[PDB]
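Input: a single structure, listed below in structure tokens.
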Amino acid sequence: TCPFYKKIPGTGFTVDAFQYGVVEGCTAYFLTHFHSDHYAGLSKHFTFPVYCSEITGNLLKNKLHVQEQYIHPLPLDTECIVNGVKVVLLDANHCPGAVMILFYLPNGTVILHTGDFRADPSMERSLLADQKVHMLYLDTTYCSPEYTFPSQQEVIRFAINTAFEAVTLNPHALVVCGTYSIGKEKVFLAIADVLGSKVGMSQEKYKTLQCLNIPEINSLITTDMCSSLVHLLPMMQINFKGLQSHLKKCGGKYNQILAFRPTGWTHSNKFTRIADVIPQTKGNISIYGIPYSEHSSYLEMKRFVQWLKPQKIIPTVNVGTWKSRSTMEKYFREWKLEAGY
Ligand code: NI
């Protein structure tokens, strides 16, 4: 049965709750973003109203084949009414089309659901600042002080300079970027832009990108691999074996590969700076691990919550074990004692 953390009290709404069949009492199903854990259970067979951003709606329509009659896309930063309740969608700074949802309940309680998010100080001057928020449903992916990472911009700068140097040193080198879902598109778009190239990719991946309302997209991406010096492949192929194999497929148009694996956090964030990063190398193939995160670091999450000052926090990630929940509760109390709410 549908957990309490996916239900919004005093409404018949749910959020990211598609895997439990028909939820008793639910009149509107919200979807924060197009990642499989969150959309799990949605298919052409779903027949209830789904509320989401325009980008998330395009994906639902085209990739999952959800019938158009059940898709209700809403604009961002706009007060809207859904089944008699005032809502607002905000940019979550996660992947394309990802939203936080602000619910203004009839009793006067205000609830923010973050979905998946990367907290940023620009969220402190949105519509969130206009009134008190009583309850917060929080993306707690990295809710522990060991989780630090560089800014997105530091990581992109490093990627840009690295790729530019390698291809100027060897103009027959190919750049590859690994991917598994939507998100982290700036990695491959910024590399291509500095190399004067389109990004080449499979038909399934191109169809995904064509849904994302990215301006001038037809000038940036192609299905013609041969014409392009940045290629996208599945994350699972980003290894010496997979990359040599792909290099054979391109017809000796390239004689070297430089590959990037954008990851989350891994244990080497605790010592290294982005400037110190060095690749793994076997022969004419180099692989760089780069920590490009679309979730809040501990410090970004703590700042956001200390600013927002919610009366209650409901975690939405790592809620499966008592140890995790207990640990998280501990950090929420510290934050509250330091900031005086
Ligand atoms: Ni996500």
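Numbering of chain A is taken from Swiss-Prot, so the residues present carry the numbers 700-1040, in order.
The deposited model was determined using X-ray crystallography, 2.0 Å.
Cβ coordinates come from backbone N, Cα and C, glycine included.
Per Swiss-Prot, the features are as follows:
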- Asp838 to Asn: Impaired nuclear focus formation, reduced interaction with PIAS and increased sensitivity to cisplatin (MUTAGEN)
- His994 to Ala: Impaired nuclear focus formation, reduced interaction with PIAS and increased sensitivity to cisplatin (MUTAGEN)
DSSP-derived structure type at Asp838 (mutagenesis position), helix or strand or else coil: coil
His994 (mutagenesis position): tally of other CB atoms within 10 A of its CB: 21
